[PDB]
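Trainee: Have a look at this one.
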Amino acid sequence: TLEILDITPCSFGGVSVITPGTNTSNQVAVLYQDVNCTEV
Amino acid sequence: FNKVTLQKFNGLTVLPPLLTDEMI
Ligand SMILES: *[C@@H]1O[C@H](CO)[C@@H](O)[C@H](O)[C@H]1NC(C)=O
């Protein structure tokens, strides 16, 4: 086609939790590093 | 700030600082 394209790597990153200690509570939060999370 | 000369491809990640610049 002789068009020009661009290559950007699809999204990666570490996941990381937020925990207040198990002896305090069991709920955690989860952080996804550098994701514009419209999606999972 | 106007006198300095400060992207990822593969596994490289630049975590942001905990204290932002206006906070400092
Ligand atoms: C996420 O992507 C949408 C699509 O363009 C954009 O409008 C929005 O500003 C983005 N959010 C961030 C935080 O980059």
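Using the numbering of Swiss-Prot, the residues shown for chain B are 823-828, 853-870, in order.
Technique stated in the header: electron microscopy, 3.5 Å.
Each Cβ is built from the backbone N, Cα and C atoms, and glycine gets one as well.
These came from Swiss-Prot, pasted as-is:
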type    : residues        : note
VARIANT : B:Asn856 to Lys : In strain: Omicron/BA.1
VARIANT : B:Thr859 to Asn : In strain: Lambda/C.37
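Describe each of these features in terms of where it is and what it packs against.
Mentor: Within 10 Å of the C-beta atom of B:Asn856 (variant position) sit 6 other C-beta atoms, taking all shown protein chains into account.
For B:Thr859 (variant position), the Cβ neighbour count at a 10 Å cut-off comes to 10, with all displayed protein chains included.
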